[PDB]
Amino acid sequence: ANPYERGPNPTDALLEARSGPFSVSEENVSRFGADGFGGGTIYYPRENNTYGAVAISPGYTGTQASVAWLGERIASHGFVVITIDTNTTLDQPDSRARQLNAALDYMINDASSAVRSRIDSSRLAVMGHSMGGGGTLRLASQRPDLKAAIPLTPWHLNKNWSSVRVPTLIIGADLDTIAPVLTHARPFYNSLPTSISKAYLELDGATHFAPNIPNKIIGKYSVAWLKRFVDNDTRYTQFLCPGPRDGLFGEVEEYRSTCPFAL
Ligand SMILES: [Cl-]
Ligand SMILES: [Cl-]
Ligand SMILES: [Cl-]
Ligand SMILES: [Mg+2]
Ligand SMILES: [Mg+2]
């Protein structure tokens, strides 16, 4: 048993649905209301409880709209989630890392009392697309207290993430020509320590922009990872260990992990 558990006992179908069981409210954060980042939208459960909190960054030239579906879907499973805009859409990964940090702090300290009262500030995670995924890796390396990190088709010039101790799921796309998995996602995964909880899910038949529209697989494994690591929710281990089979056409190219994952 576990005091951080929220929602019903899961199934694959529950994780694959357009919405989880929680009712999602939205709070707008304008550019000038956000100290240290470009604003965003906070998605949060209307059900009064405390939940973990997650910040999600888009990539270069991207806005919060490119990750909105995923922020809302995650929130609907019982999380407080901010999808950010960056100070400029030209910001590099290490700047996005600090803006993700600022967005976590915003949710904890600067958002409405409705949002702040629903956050367990000790249980935080970060995610991001492309350069936002590079920023996710950088922030994970700077903040070992984070509970989870999910880089989506990540891009970063630094290939060595051996300092990261945060449970990290990297999602790559086999056809990606912008952040090719051979030179980005795979080197990142291979450099993460063998001794941390980590997984690499490479989508088959998928482009760099697979994370930017509703995707059953990305939603399912993102939610399961956050449940397992932000909530310590062992009801979600079954989806992650051993995880999906390799070689599923148009779905999963491969799934690697360090299963079993320690609490
Ligand atoms: Cl990018
Ligand atoms: Cl592509
Ligand atoms: Cl590899
Ligand atoms: Mg709603
Ligand atoms: Mg601002």
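Please read every residue number as a count from 1 along the shown chain.
If you're wondering, the header gives X-ray crystallography, 1.5 Å.
Placement of Cβ uses the backbone N, Cα and C atoms for every residue, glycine included.
For reference, Swiss-Prot has these:
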{"type": "ACT_SITE", "residues": "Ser130", "note": "active site, nucleophile"}
{"type": "ACT_SITE", "residues": "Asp176", "note": "active site, charge relay system"}
{"type": "ACT_SITE", "residues": "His208", "note": "active site, charge relay system"}
{"type": "BINDING", "residues": "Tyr60, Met131, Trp155", "note": "poly(ethylene terephthalate) binding site"}
{"type": "MUTAGEN", "residues": "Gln64 to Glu (Swiss-Prot position 65)", "note": "Decreases activity on poly(ethylene terephthalate)"}
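Swiss-Prot feature annotations superimposed on the structure.
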residue	record	DSSP class
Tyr60	poly(ethylene terephthalate) binding site	coil
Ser130	active site, nucleophile	coil
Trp155	poly(ethylene terephthalate) binding site	coil
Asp176	active site, charge relay system	coil
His208	active site, charge relay system	coil
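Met131 (poly(ethylene terephthalate) binding site) sits 13 Å from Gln64 (mutagenesis position), taking the CA atoms of both as reference points.
Listed binding-site residues: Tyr60, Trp155. The one with the lowest count of other Cβ atoms within 10 Å of its Cβ is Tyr60. Candidates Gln64, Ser130, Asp176 (recorded positions) were compared with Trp155 (poly(ethylene terephthalate) binding site); those inside 10 Å Cα-Cα are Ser130. A Cβ distance below 6 Å to any atom of ligand 2 is met, among the recorded positions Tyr60, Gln64, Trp155, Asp176, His208, by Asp176, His208.
Taking only the Cα positions, the spacing between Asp176 (active site, charge relay system) and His208 (active site, charge relay system) is 5 angstrom.
With respect to ligand 1, the recorded positions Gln64, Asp176, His208 contribute no residue with a C-beta closer than 6 angstroms to one of its atoms. The poly(ethylene terephthalate) site is set by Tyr60, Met131, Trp155; from the centre of their CB atoms, other residues of the chain with a CB within 8 Å are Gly59, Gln92, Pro93, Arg96, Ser130, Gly132, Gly133, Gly134, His156, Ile178, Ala179. Reported as a whole number, the C-alpha separation between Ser130 (active site, nucleophile) and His208 (active site, charge relay system) equals 8 Å.
Annotation for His208 (active site, charge relay system): spatial neighbours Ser130, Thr153, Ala173, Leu175, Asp176, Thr177, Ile178, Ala179, criterion Cβ-Cβ under 8 Å with sequence separation of six or more. Sequence-distant neighbours of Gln64 (mutagenesis position): residues of the same chain at least 6 apart with a C-beta under 8 Å from its C-beta are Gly39, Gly40, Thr41, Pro58, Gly71, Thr83, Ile84, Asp85. The 10 Å shell around the Cβ of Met131 (poly(ethylene terephthalate) binding site) contains 29 further Cβ atoms across the protein chains shown.
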